[PDB]
Amino acid sequence: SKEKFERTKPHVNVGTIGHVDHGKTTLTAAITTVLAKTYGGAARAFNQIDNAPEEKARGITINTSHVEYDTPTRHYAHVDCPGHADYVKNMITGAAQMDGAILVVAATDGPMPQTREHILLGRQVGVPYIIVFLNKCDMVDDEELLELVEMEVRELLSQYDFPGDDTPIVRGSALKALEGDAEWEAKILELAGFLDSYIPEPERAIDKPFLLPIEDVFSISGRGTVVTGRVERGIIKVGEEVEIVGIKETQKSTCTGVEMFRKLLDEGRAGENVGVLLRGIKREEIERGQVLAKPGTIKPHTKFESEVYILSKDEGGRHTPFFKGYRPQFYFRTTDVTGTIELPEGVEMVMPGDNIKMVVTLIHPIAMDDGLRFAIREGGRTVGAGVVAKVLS
Amino acid sequence: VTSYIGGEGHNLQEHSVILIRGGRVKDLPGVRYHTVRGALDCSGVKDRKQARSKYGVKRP
Amino acid sequence: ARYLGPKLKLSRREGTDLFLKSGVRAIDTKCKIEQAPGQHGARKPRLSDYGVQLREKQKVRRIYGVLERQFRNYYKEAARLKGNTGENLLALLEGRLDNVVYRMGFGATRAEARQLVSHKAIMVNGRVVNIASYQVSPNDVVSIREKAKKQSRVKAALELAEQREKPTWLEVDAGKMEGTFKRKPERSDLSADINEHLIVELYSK
Amino acid sequence: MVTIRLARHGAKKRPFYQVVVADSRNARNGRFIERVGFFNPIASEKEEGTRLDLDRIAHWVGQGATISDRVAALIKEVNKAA
Amino acid sequence: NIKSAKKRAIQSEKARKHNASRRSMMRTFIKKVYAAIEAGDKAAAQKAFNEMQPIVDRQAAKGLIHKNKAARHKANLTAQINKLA
RNA sequence: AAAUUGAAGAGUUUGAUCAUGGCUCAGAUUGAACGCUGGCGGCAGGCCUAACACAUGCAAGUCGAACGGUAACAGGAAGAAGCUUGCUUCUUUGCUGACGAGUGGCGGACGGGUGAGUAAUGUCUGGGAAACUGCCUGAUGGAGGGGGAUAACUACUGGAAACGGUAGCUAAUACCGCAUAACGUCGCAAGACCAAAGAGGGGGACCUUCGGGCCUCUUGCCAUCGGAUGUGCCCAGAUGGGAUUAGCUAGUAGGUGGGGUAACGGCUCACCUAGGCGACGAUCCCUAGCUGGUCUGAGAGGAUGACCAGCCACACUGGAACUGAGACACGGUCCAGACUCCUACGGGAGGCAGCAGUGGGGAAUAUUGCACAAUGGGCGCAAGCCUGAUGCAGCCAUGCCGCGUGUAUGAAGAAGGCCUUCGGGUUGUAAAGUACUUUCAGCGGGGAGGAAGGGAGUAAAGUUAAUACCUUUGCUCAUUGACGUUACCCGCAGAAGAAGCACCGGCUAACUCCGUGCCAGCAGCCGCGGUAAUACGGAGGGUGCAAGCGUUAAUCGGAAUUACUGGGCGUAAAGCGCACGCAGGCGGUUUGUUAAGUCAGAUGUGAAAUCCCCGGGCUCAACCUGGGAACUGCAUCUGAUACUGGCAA
RNA sequence: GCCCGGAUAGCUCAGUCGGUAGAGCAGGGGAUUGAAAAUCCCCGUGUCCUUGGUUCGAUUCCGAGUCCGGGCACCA
Ligand SMILES: Nc1nc2c(ncn2[C@@H]2O[C@H](COP(=O)(O)OP(=O)(O)NP(=O)(O)O)[C@@H](O)[C@H]2O)c(=O)[nH]1
Ligand SMILES: [Mg+2]
Ligand SMILES: [Mg+2]
Ligand SMILES: [Mg+2]
Ligand SMILES: [Mg+2]
Ligand SMILES: [Mg+2]
Ligand SMILES: [Mg+2]
Ligand SMILES: [Mg+2]
Ligand SMILES: [Mg+2]
Ligand SMILES: [Mg+2]
Ligand SMILES: [Mg+2]
Ligand SMILES: [Mg+2]
Ligand SMILES: [Mg+2]
Ligand SMILES: [Mg+2]
Ligand SMILES: [Mg+2]
Ligand SMILES: [Mg+2]
Ligand SMILES: [Mg+2]
Ligand SMILES: [Mg+2]
Ligand SMILES: [Mg+2]
Ligand SMILES: [Mg+2]
Ligand SMILES: [Mg+2]
Ligand SMILES: [Mg+2]
Ligand SMILES: [Mg+2]
Ligand SMILES: [Mg+2]
Ligand SMILES: [Mg+2]
Ligand SMILES: [Mg+2]
Ligand SMILES: [Mg+2]
Ligand SMILES: [Mg+2]
Ligand SMILES: [Mg+2]
Ligand SMILES: [Mg+2]
Ligand SMILES: [Mg+2]
Ligand SMILES: [Mg+2]
Ligand SMILES: [Mg+2]
Ligand SMILES: [Mg+2]
Ligand SMILES: [Mg+2]
Ligand SMILES: [Mg+2]
Ligand SMILES: [Mg+2]
Ligand SMILES: [Mg+2]
Ligand SMILES: [Mg+2]
Ligand SMILES: [Mg+2]
Ligand SMILES: [Mg+2]
Ligand SMILES: [Mg+2]
Ligand SMILES: [Mg+2]
Ligand SMILES: [Mg+2]
Ligand SMILES: [Mg+2]
Ligand SMILES: [Mg+2]
Ligand SMILES: [Mg+2]
Ligand SMILES: [Mg+2]
Ligand SMILES: [Mg+2]
Ligand SMILES: [Mg+2]
Ligand SMILES: [Mg+2]
Ligand SMILES: [Mg+2]
Ligand SMILES: [Mg+2]
Ligand SMILES: [Mg+2]
Ligand SMILES: [Mg+2]
Ligand SMILES: [Mg+2]
Ligand SMILES: [Mg+2]
Ligand SMILES: [Mg+2]
Ligand SMILES: [Mg+2]
Ligand SMILES: [Mg+2]
Ligand SMILES: [Mg+2]
Ligand SMILES: [Mg+2]
Ligand SMILES: [Mg+2]
Ligand SMILES: [Mg+2]
Ligand SMILES: [Mg+2]
Ligand SMILES: [Mg+2]
Ligand SMILES: [Mg+2]
Ligand SMILES: [Mg+2]
Ligand SMILES: [Mg+2]
Ligand SMILES: [Mg+2]
Ligand SMILES: [Mg+2]
Ligand SMILES: [Mg+2]
Ligand SMILES: [Mg+2]
Ligand SMILES: [Mg+2]
Ligand SMILES: [Mg+2]
Ligand SMILES: [Mg+2]
Ligand SMILES: [Mg+2]
Ligand SMILES: [Mg+2]
Ligand SMILES: [Mg+2]
Ligand SMILES: [Mg+2]
Ligand SMILES: [Mg+2]
Ligand SMILES: [Mg+2]
Ligand SMILES: [Mg+2]
Ligand SMILES: [Mg+2]
Ligand SMILES: [Mg+2]
Ligand SMILES: [Mg+2]
Ligand SMILES: [Mg+2]
Ligand SMILES: [Mg+2]
Ligand SMILES: [Mg+2]
Ligand SMILES: [Mg+2]
Ligand SMILES: [Mg+2]
Ligand SMILES: [Mg+2]
Ligand SMILES: [Mg+2]
Ligand SMILES: [Mg+2]
Ligand SMILES: [Mg+2]
Ligand SMILES: [Mg+2]
Ligand SMILES: [Mg+2]
Ligand SMILES: [Mg+2]
Ligand SMILES: [Mg+2]
Ligand SMILES: [Mg+2]
Ligand SMILES: [Mg+2]
Ligand SMILES: [Mg+2]
Ligand SMILES: [Mg+2]
Ligand SMILES: [Mg+2]
Ligand SMILES: [Mg+2]
Ligand SMILES: [Mg+2]
Ligand SMILES: [Mg+2]
Ligand SMILES: [Mg+2]
Ligand SMILES: [Mg+2]
Ligand SMILES: [Mg+2]
Ligand SMILES: [Mg+2]
Ligand SMILES: [Mg+2]
Ligand SMILES: [Mg+2]
Ligand SMILES: [Mg+2]
Ligand SMILES: [Mg+2]
Ligand SMILES: [Mg+2]
Ligand SMILES: [Mg+2]
Ligand SMILES: [Mg+2]
Ligand SMILES: [Mg+2]
Ligand SMILES: [Mg+2]
Ligand SMILES: [Mg+2]
Ligand SMILES: [Mg+2]
Ligand SMILES: [Mg+2]
Ligand SMILES: [Mg+2]
Ligand SMILES: [Mg+2]
Ligand SMILES: [Mg+2]
Ligand SMILES: [Mg+2]
Ligand SMILES: [Mg+2]
Ligand SMILES: [Mg+2]
Ligand SMILES: [Mg+2]
Ligand SMILES: [Mg+2]
Ligand SMILES: [Mg+2]
Ligand SMILES: [Mg+2]
Ligand SMILES: [Mg+2]
Ligand SMILES: [Mg+2]
Ligand SMILES: [Mg+2]
Ligand SMILES: [Mg+2]
Ligand SMILES: [Mg+2]
Ligand SMILES: [Mg+2]
Ligand SMILES: [Mg+2]
Ligand SMILES: [Mg+2]
Ligand SMILES: [Mg+2]
Ligand SMILES: [Mg+2]
Ligand SMILES: [Mg+2]
Ligand SMILES: [Mg+2]
Ligand SMILES: [Mg+2]
């Protein structure tokens, strides 16, 4: 909080995806040290990508850590997702804001059960583009074995509905590029080139009014309570009226400073992760899931009609019917929420792999409008995608 | 202290943080306070129209 | 700030004619006056000692269009002023601009006079005044501004003032909409029906 | 050092200055020996505008008291023969 | 500290180096008189009194000592010389 | 001419009564909070609890007219070198203006903040001598002639930093002698002794050794005696609660002598005496800043001491002194401590009870805004720079006060609701409908008043050898607003954008119908509900307030329920079981005689604000404001002698 | 942000390792009374915290949640 962030180069939200203990967080650390050395950005280290007691005694990552590496063309903003099956909830918030992912499959183990689950969540939420990275390579010195894994990833993406063969696969060790090997340093400089070439300039919405889903809340010692997240649409000027909408009720507020990776800003534009400082609000009363909207634009609702597309055994979801009373998790912009289902008159049961509409009464009210996309989940797996039809409350 | 819970029906149980104002009940000997309906975890009375500042209920 | 409800309802509860909806026509005969305050209008009231005081206060309030906070402040001024506390209460009420504008005959009703004062029409001693509560001092000259002079509402309302008693304490030109407030109003000049003594009783306790 | 200076009373945007004989170390509005007239800049042409008791000024300025920049101007405003 | 007028710290420390020495000098010349007093006639004591008289008066004029301090160190000290001897 | 015009009761013990006596209510009021509902403006206010711990920026600097600096920086002048000979390179010049870093001056001790401590060291009222007092200001009269240092700057090192050391060197209003000194300082006096600093703006004449000297004039220094303003100290009375705290006390209480204090003093010592305080409450304990005031009251009183003003106290906790005119020093210093801190592990920091802001505590209380434009404050000849003092702005119905939320006509007495003896009533001129406004918001143009000054010039005065320079000035110039898309004025537009929430059994203004059946619930007091509830829940209808309304808490009132004004004690609560009796309270009657009480007068004071009355100024009000009265007092001074006291018969 | 416990008819508790849950204390219906209480004669009055899954069948076995309990961290 001192240096002013100069608005140059387009902003892009990137993040690593993949199996547990597969080189996902280590890739993030490899991208910093490579890009910082040659081009001349800020250095950083593997340290702080994940500190705490939880991510040291174990070694695993829980929190979605962020990184800011810069290149001549564009200014990237990383989102290193956790990895585990148990940490899928806080991952989806990191994955929703992420524009273009970096998948991490390993040459030794290959595509594992979570790799299938992570890419499954990427499609239904909103991950337009994806890039593969083989994160072991050196451990198995062979030409035939390493190339057989590349075939299975191309099959995985094409089976689950992506381009597959068009996606640029890259090979390279993360640990070898951490130190200073000339052949392996240049091979991850190549990944930065694939990030620029494949993923296009993202289409923002700098016209329709201000909205910002809160991914994680903070309490800065001195300044006040702060909320982070990607600005979904519109802009934010300093000293402007902002209404916080979502869970509990609704509160008036005013912005008193927006920032971008510990650097000041005047205008917080759309499609970029920013930390908004709020005036006269406590850490407890504001929570994760709520949205920073401009007053009057959006209203919180606890009941709505919605066209739900349930999945089958083949697509990956439920395989049995269910009657009114069923309570799955509904993942809107960031947070999840439970709700009872009231089916329409003339529909006795809901079979798997079927398009229908239904009334859903949620326990917590969330801010929503007509034409909002969500992904239903229940029992550590997906259920179905859909869209909102009508407001009731 | 003991505190009386006014209105018909309540959400109070086991714990739940509530607000207390003064006022005896004059019936339960020992009870000498009233819970404020509306404030904190104590919600408003369900389906009330007349006298709703007392009992913490919003407009219809 | 104002009543803005059923105005002729107030007259039936009080019983007597309050001049709220006096207007163009002289006598109403269109409400069942006296014997229908509300649903239970046929109910003959017992009417206690506090009742008759409250009914008398509420009558004088509703005639002059004043609320309890502002009305109780007139009593506090009336007590500190010299002479009789009762005579001062009503003398200060009659000194209001919205009341003087009604008594001059630039308004069929007192609410119409209040709106006329409030909407930049009324002017006194070469100065525009918006406040209905404006205490009109002795020896003044209230009048209408030339932009809003001889508009449709004032000319018809001035013809009504010929049927009225017309006060002695003030004088009106009638040609060029120009008034002249001269002296302070006496007790015996006006009303001779609304009791002051009972209103002094209500506030003293 | 005793000094003759303005006190600044009155409402917001509606100043009224009590010219007053006070010690330099004491605050503007605070302690004084004795007040010696007043000044009103938002008075305009009417009955009253500025008053300044010149008899008490001889007791202080004659002995040893400075006159502030604004109060020195009001002694010129009231005049000796104008 | 958070000010540029900490010159006063180094100035007041520089003052008392000087200020203590001249004070120390004075109170030794006064001790010189009390040393002479006790076992001595009016001769050795009054010689020491004539030596300190200019020193105490001078330091009184410079603001180290106050003029009444100086006044007493003549007044009470002459009363020792006059009464005893 | 005006300064108080002021004193209300009701419900509730009983089958009923009168009394006693509690309980509760009607009114004012607030730093408020909460619930529901929320349009504007104006003026006020807005961490009472954790004196909790707090990142970040900022709250005190200033002068070149003190001084070295021929300057860290940016720029003119004598001269230089390149070459597009005025375009460029560039050494000298206090020399262009100034000023980073110093050295000295004055400031930092004021201005802000907070009530932790403090029951008397404090505060209040009235007195009183033993005092000091920078800046300001009266008077007198000096200010003469010398020295040795010393930073900065180098030079050379140490250190991670903070911050040093060693070798030079140099300036002064820094520093110290010396002469020089009195109505000054000690003394019986004779005597002795004690100081100073120089600057800046101009010059004819003549010395030029050019650094000019000498006239010049503002300025500054220094000694005394003074005023002014502060401040230190002393006394008297007053200033909370507890006796289920009755004895405390050894520098304790006084003396003589010495030291010390700006000043007197057990302030502090040495010895001497054996006190001193105490029932008119010492000591100990708990609580507490104090006052002007505030709220309340018919007044006496009771409660309270947020905001404005005076005094005190305190500054991370516990100490000490240094500097100074002033501090035992909020943003100095030094230790010690607890807690945060950074490091190269040697050592360093740090102090929001300045302004914003954070966490935490809490029922609860705000912007890391703009500005020195004004008003004071700081230095300075000034210009100016500095200023979270102040002035604005934000926020919050937290209050007090203003205007809103339309205004006439309108019978088919419509619909719909609600009630009914189904005839009709009522909601209700309510609505719709037609006639009109256009305040306030919403827009577009106009646009004050807060601004006095400071300059650039001038004109005569001042001042002098001078038609100079400063002191005073009157005339001509161009300017100075954070507020600010200002106050206020017009210009459209269309009723358009603008109403709730208590209550409705008695006290207490206002009633029916359904639902429920001592259940669910209400309740300020009495009390409502057991299948026909006016008290519960809803509905309609009413009543009372209205951008507020209620609930909660808090103080006084009513409470003559701590009674001094103004109560009681046979039986309601209440005469010790009965005596004696010291201290204490009270005391027959006549003369004196003082004057303590008492009374009368007079003078000083009782800060300003506040209150009160007559005015005045904001469109009105709240708000601001002139004068008056008042400040019920306390002191002294002069009388009066009836009464009370003292004192003699 | 993530670990862990807690919930069984109106209240206080038993019961389970898939075999379909009970006890007291309440409550209700009739008799009686103005209504009760006792007296007399009859009744569990249940979303096993919610929801899905493994199965013929889940309180019971395995996920996902609810609100609440206590625990460890992150400083745009
Ligand atoms: N030899 C080698 N080892 C690697 C390479 N990349 C990753 N690893 C190893 O893989 C392990 C996983 O590290 P990390 O990336 O933090 O795990 P993750 O992929 O983020 N998943 P999660 O954080 O949920 O546990 C580490 O022990 C690391 O040494 C590589 O290129 N070469
Ligand atoms: Mg493995
Ligand atoms: Mg990881
Ligand atoms: Mg492991
Ligand atoms: Mg493996
Ligand atoms: Mg109002
Ligand atoms: Mg109407
Ligand atoms: Mg009264
Ligand atoms: Mg003071
Ligand atoms: Mg003026
Ligand atoms: Mg230091
Ligand atoms: Mg010595
Ligand atoms: Mg000195
Ligand atoms: Mg009574
Ligand atoms: Mg009574
Ligand atoms: Mg009875
Ligand atoms: Mg009786
Ligand atoms: Mg509030
Ligand atoms: Mg509230
Ligand atoms: Mg204001
Ligand atoms: Mg406090
Ligand atoms: Mg403390
Ligand atoms: Mg503290
Ligand atoms: Mg820091
Ligand atoms: Mg700090
Ligand atoms: Mg500053
Ligand atoms: Mg100079
Ligand atoms: Mg010079
Ligand atoms: Mg101070
Ligand atoms: Mg102070
Ligand atoms: Mg203050
Ligand atoms: Mg105080
Ligand atoms: Mg005194
Ligand atoms: Mg000084
Ligand atoms: Mg002086
Ligand atoms: Mg002189
Ligand atoms: Mg010399
Ligand atoms: Mg020498
Ligand atoms: Mg030397
Ligand atoms: Mg030397
Ligand atoms: Mg020298
Ligand atoms: Mg000196
Ligand atoms: Mg000296
Ligand atoms: Mg000599
Ligand atoms: Mg000499
Ligand atoms: Mg003498
Ligand atoms: Mg002599
Ligand atoms: Mg002599
Ligand atoms: Mg000298
Ligand atoms: Mg010179
Ligand atoms: Mg010359
Ligand atoms: Mg002179
Ligand atoms: Mg001088
Ligand atoms: Mg001077
Ligand atoms: Mg001087
Ligand atoms: Mg002197
Ligand atoms: Mg003097
Ligand atoms: Mg002194
Ligand atoms: Mg003493
Ligand atoms: Mg009063
Ligand atoms: Mg009163
Ligand atoms: Mg009374
Ligand atoms: Mg008190
Ligand atoms: Mg305070
Ligand atoms: Mg304030
Ligand atoms: Mg203040
Ligand atoms: Mg004092
Ligand atoms: Mg004192
Ligand atoms: Mg102290
Ligand atoms: Mg102090
Ligand atoms: Mg402090
Ligand atoms: Mg300190
Ligand atoms: Mg200290
Ligand atoms: Mg201390
Ligand atoms: Mg000293
Ligand atoms: Mg000095
Ligand atoms: Mg001192
Ligand atoms: Mg200080
Ligand atoms: Mg501080
Ligand atoms: Mg330290
Ligand atoms: Mg603060
Ligand atoms: Mg806070
Ligand atoms: Mg400026
Ligand atoms: Mg100033
Ligand atoms: Mg000065
Ligand atoms: Mg001068
Ligand atoms: Mg000038
Ligand atoms: Mg100035
Ligand atoms: Mg400033
Ligand atoms: Mg301030
Ligand atoms: Mg308001
Ligand atoms: Mg408001
Ligand atoms: Mg509120
Ligand atoms: Mg209509
Ligand atoms: Mg019109
Ligand atoms: Mg307007
Ligand atoms: Mg406009
Ligand atoms: Mg001017
Ligand atoms: Mg102006
Ligand atoms: Mg001028
Ligand atoms: Mg100025
Ligand atoms: Mg000039
Ligand atoms: Mg000039
Ligand atoms: Mg001139
Ligand atoms: Mg303008
Ligand atoms: Mg207008
Ligand atoms: Mg119009
Ligand atoms: Mg119209
Ligand atoms: Mg029109
Ligand atoms: Mg309306
Ligand atoms: Mg029952
Ligand atoms: Mg009945
Ligand atoms: Mg009924
Ligand atoms: Mg009711
Ligand atoms: Mg109603
Ligand atoms: Mg209220
Ligand atoms: Mg009371
Ligand atoms: Mg009383
Ligand atoms: Mg009595
Ligand atoms: Mg009695
Ligand atoms: Mg008895
Ligand atoms: Mg008895
Ligand atoms: Mg007895
Ligand atoms: Mg007896
Ligand atoms: Mg007794
Ligand atoms: Mg006796
Ligand atoms: Mg006697
Ligand atoms: Mg007698
Ligand atoms: Mg007698
Ligand atoms: Mg006599
Ligand atoms: Mg006497
Ligand atoms: Mg007396
Ligand atoms: Mg007297
Ligand atoms: Mg006064
Ligand atoms: Mg007045
Ligand atoms: Mg006026
Ligand atoms: Mg007026
Ligand atoms: Mg006032
Ligand atoms: Mg006044
Ligand atoms: Mg006055
Ligand atoms: Mg007087
Ligand atoms: Mg006689
Ligand atoms: Mg006699
Ligand atoms: Mg006698
Ligand atoms: Mg039964
Ligand atoms: Mg039973």
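All chain A residue numbers match Swiss-Prot; in order, they span 2-394.
From the backbone N, Cα and C atoms, a Cβ is placed for every residue, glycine too.
Cβ-based neighbour count (10 Å, all protein chains) for A:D22 (GTP binding site) stands at 15. A:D22 (GTP binding site) carries neither a helix nor a strand DSSP state and counts as coil. The feature GTP binding site is assigned by Swiss-Prot to A:19-26, A:81-85, A:136-139.
Taken from Swiss-Prot, the feature Mg(2+) binding site covers A:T26. Within the same chain, residues at least 6 positions away in sequence whose Cβ sits under 8 Å from that of A:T26 (Mg(2+) binding site) are A:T17, A:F47, A:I50, A:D51, A:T62, A:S66, A:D81, A:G84.
Counting every protein chain shown, the number of other Cβ atoms lying within 10 Å of the Cβ of A:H20 (mutagenesis position) is 24. For the mutagenesis of A:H20 to A, Swiss-Prot gives this note: No change in binding GDP and 3-fold reduction in binding EF-Ts. The structure shown keeps the original residue.
A mutagenesis experiment is reported in Swiss-Prot for this position, A:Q115 to A, and the note states: Weaker binding for GDP and for EF-Ts. Other Cβ atoms within 10 Å of the Cβ of A:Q115 (mutagenesis position) number 18 in total over all chains. The DSSP secondary structure for A:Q115 (mutagenesis position) is helix.
In three-state terms derived from DSSP, A:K137 (mutagenesis position) belongs to neither a helical nor a strand segment and is classed as coil. According to Swiss-Prot, the mutagenesis experiment A:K137 to R, Q, E or I carries the annotation: Reduces affinity for GDP.
Quoted from Swiss-Prot, the note on the mutagenesis of A:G223 to D is: Inhibits codon-induced conformational changes leading to GTPase activation on the ribosome. In the three-state DSSP reading, A:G223 (mutagenesis position) counts as coil. Around A:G223 (mutagenesis position), no same-chain residue six or more apart in sequence has its CB under 8 Å from its CB.
Look at A:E349 (mutagenesis position): DSSP puts it in coil. A:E349 to A appears in Swiss-Prot as a mutagenesis experiment; the accompanying note says: No change in binding GDP but higher binding constant for EF-Ts.
A:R382 to A appears in Swiss-Prot as a published mutagenesis result, with the remark: 25% loss of Qbeta viral RNA polymerase elongation activity. DSSP assigns A:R382 (mutagenesis position) to coil in the three-state reduction, placing it in neither a helix nor a strand. A:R382 (mutagenesis position) has a Cβ environment of 15 other Cβ atoms inside 10 Å.
Under its mutagenesis annotations, Swiss-Prot gives A:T383 to V the following note: No longer phosphorylated by phage protein doc. Annotation for A:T383 (mutagenesis position): spatial neighbours A:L121, A:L122, A:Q125, A:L312, A:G317, A:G318, A:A376, A:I377, criterion Cβ-Cβ under 8 Å with sequence separation of six or more.
A:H20 (mutagenesis position) has none of the recorded positions A:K137, A:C138, A:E349, A:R382 nearby, counting only those with a Cα within 10 angstroms of its own Cα. Here the Cα atom of A:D22 (GTP binding site) is found 11 Å from that of A:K137 (mutagenesis position). The binding-site residues close to A:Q115 (mutagenesis position), defined as a CA atom within 10 A of its CA, are A:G19, A:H85 out of A:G19, A:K25, A:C82, A:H85, A:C138. Rounded to the nearest whole angstrom, the C-alpha distance between A:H85 (GTP binding site) and A:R382 (mutagenesis position) is 13. In sequence order there is nothing to list, since none of the recorded positions A:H20, A:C82, A:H85, A:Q115, A:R382 has a CB under 8 Å from a CB of chain B.
Between the CA atoms of A:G19 (GTP binding site) and A:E349 (mutagenesis position) there is a gap of 40 Å.
Just so you know, of the binding-site residues A:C82, A:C138, the Cβ with the fewest other Cβ atoms around it within 10 Å is the one at A:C138. Around the Cβ of A:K25 (GTP binding site), the number of neighbouring Cβ atoms within 10 Å comes to 26.
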